[PDB]
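Asks: Quick one: structure below, then a few questions.
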Amino acid sequence: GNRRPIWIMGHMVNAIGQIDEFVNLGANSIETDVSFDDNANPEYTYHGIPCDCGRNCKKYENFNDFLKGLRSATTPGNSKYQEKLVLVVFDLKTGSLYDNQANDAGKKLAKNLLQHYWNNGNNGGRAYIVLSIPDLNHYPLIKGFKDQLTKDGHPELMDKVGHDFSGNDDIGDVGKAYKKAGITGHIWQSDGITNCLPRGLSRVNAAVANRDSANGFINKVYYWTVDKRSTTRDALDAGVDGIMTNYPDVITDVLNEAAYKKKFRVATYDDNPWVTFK
Ligand SMILES: NC1(CO)COP(=O)(O)OC1
Ligand SMILES: [Mg+2]
């Protein structure tokens, strides 16, 4: 059959200069951490210690500066345009917020993305965006984000927006969270653990099983963080759609192996990230 399109997701891409670094190593997507201030406004692209093994944890930007850089990287005609960069996952570090600030945080995020990434609809960045939320109880962030885009007069940008709950919750609990949020597509399911620790495939297999069932709710599955060729082959063998990595070149090398070239290909802008692969 057709090759499954694969997102090679650069991990912890939090300084503007790292966007090119990861894309030039083969990533067609990046993951960026978003810290929030005491008012639920996005503040920095900052992960902080502890972080993945082998990585500097403290590179960061003002969030809106990063967005402007991401916009340059994803706007056709810009001198820094990277046609290959087609998906950005924002790892929303909402751990610092009270639960009743989740909706507010979504609204503030939408205002920043609209102003600095989508440029108020004037020739903005073209990448698809995943809002990745680590706590199922923060699902009201999604409605806040959508209602703010709608108030500002750009509800159509939701077409470029998808969803992830990154806490490794039980898959049934995840689906109930989406049901409470009223979400019925554009769903990515993360599964994983820091590259510092070992992990098995039980939950990622269960996520794949949900995605490929007739009435599942997951559209795409990605495994993180994968820095080794053998783990990459395992995750591809299990049928994932995305691999998050500190080393995009390692993933690329496996995908260029002859047996994997026949079954996978690097996703491009015309691969809709919200559509389950068949
Ligand atoms: N959110 C994850 C999973 O997508 C895990 O934490 P992280 O900061 O390593 O980024 C990726
Ligand atoms: Mg992260």
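Numbers in chain A track Swiss-Prot; the residues on display, in order, are 28-305.
Heads up, the Cβ atoms here are built off N, Cα and C, so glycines get one too.
Reproduced below are the annotations present in Swiss-Prot:
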- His38: active site (ACT_SITE)
- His74: active site, nucleophile (ACT_SITE)
- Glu58, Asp60, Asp118: Mg(2+) binding site (BINDING)
- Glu58 to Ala: Loss of catalytic activity on sphingomyelin. Loss of catalytic activity on sphingomyelin and lysophosphatidylcholine, high decrease of hemolytic activity, and loss of vascular permeability and dermonecrotic activities; when associated with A-60 (MUTAGEN)
- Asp60 to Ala: Loss of catalytic activity on sphingomyelin. Loss of catalytic activity on sphingomyelin and lysophosphatidylcholine, high decrease of hemolytic activity, and loss of vascular permeability and dermonecrotic activities; when associated with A-58 (MUTAGEN)
- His74 to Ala: Loss of catalytic activity on sphingomyelin. Loss of catalytic activity on sphingomyelin and lysophosphatidylcholine, and high decrease of hemolytic activity; when associated with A-38 (MUTAGEN)
- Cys80 to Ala: Moderate decrease of catalytic activity on sphingomyelin and lysophosphatidylcholine, and moderate decrease of hemolytic, vascular permeability, and dermonecrotic activities; when associated with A-223 (MUTAGEN)
- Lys120 to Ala: Important decrease of catalytic activity on sphingomyelin and lysophosphatidylcholine, and moderate decrease of hemolytic, vascular permeability, and dermonecrotic activities (MUTAGEN)
- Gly122 to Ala: No or very weak change in catalytic activity on sphingomyelin and lysophosphatidylcholine, and no change in hemolytic, vascular permeability, and dermonecrotic activities (MUTAGEN)
- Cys223 to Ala: Moderate decrease of catalytic activity on sphingomyelin and lysophosphatidylcholine, and moderate decrease of hemolytic, vascular permeability, and dermonecrotic activities; when associated with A-80 (MUTAGEN)
- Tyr249 to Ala: Loss of catalytic activity on sphingomyelin and lysophosphatidylcholine, high decrease of hemolytic activity, and loss of vascular permeability and dermonecrotic activities (MUTAGEN)
- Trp251 to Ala: Moderate decrease of catalytic activity on sphingomyelin and lysophosphatidylcholine, and moderate decrease of hemolytic, vascular permeability, and dermonecrotic activities (MUTAGEN)
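A description of the local structural setting of each listed feature is requested, covering burial, neighbours and distances.
Replies: Long-range Cβ neighbours of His38 (active site) (same chain, at least 6 residues apart, Cβ-Cβ under 8 Å): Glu58, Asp79, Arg82, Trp251, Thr252, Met271, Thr272, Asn273.
A sphere of 10 angstroms centred on the C-beta of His74 (mutagenesis position) encloses 23 other C-beta atoms.
Within 10 Å of the Cβ of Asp60 (mutagenesis position) there are 23 other Cβ atoms, across all protein chains.
Counting Cβ atoms from all protein chains shown, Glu58 (mutagenesis position) has 28 others lying within 10 Å of its own Cβ.
DSSP classifies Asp60 (mutagenesis position) as strand under the three-state reduction.
DSSP gives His74 (mutagenesis position) a coil state; it is part of no helix or strand.
Listed in sequence order, the residues of the same chain lying 6 or more apart from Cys80 (mutagenesis position) and placing their CB within less than 8 Å of its CB are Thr221, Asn222, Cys223. For the recorded site, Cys80 (mutagenesis position), the DSSP three-state label reads coil.
Using a 10 Å radius centred on the Cβ of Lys120 (mutagenesis position) and all shown protein chains, the other Cβ atoms total 20.
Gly122 (mutagenesis position) has a Cβ environment of 10 other Cβ atoms inside 10 Å.
Secondary structure at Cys223 (mutagenesis position), taken from DSSP and collapsed to helix, strand or coil, is coil.
Counting every protein chain shown, the Cβ of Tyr249 (mutagenesis position) has 30 other Cβ atoms within 10 Å.
In this structure, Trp251 (mutagenesis position) is part of a beta strand by DSSP.
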Asks: For Mg(2+), what surrounds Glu58, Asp60, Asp118 with a Cβ no more than 8 Å from their Cβ centroid?
Replies: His38, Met39, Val40, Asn41, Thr59, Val61, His74, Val116, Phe117, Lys120, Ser159
Asks: Could you check which of the mutagenesis positions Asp60, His74, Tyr249 is the closest Cα neighbour of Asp118 (Mg(2+) binding site)?
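Replies: Nearest in space to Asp118 (Mg(2+) binding site), counting only the mutagenesis positions, is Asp60.
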Asks: How big is the Cα-to-Cα gap, in Å, between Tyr249 (mutagenesis position) and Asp60 (mutagenesis position)?
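Replies: Rounded to the nearest whole number, the Cα-Cα distance is 17 Å.
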Asks: Can you list which of these recorded positions (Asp60, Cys80, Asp118, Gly122) have a Cβ closer than 6 Å to ligand 1?
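Replies: Only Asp60, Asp118 qualify.
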Asks: Spatially speaking, which of the mutagenesis positions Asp60, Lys120, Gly122 is closest to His74 (mutagenesis position)? Use C-alpha to C-alpha, please.
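Replies: Closest by Cα: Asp60.
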Asks: Taking the recorded positions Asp60, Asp118, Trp251, which residues show a Cβ-atom distance to ligand 2 below 6 Å?
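Replies: Checking each Cβ against ligand 2, the ones under 6 Å are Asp60, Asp118.
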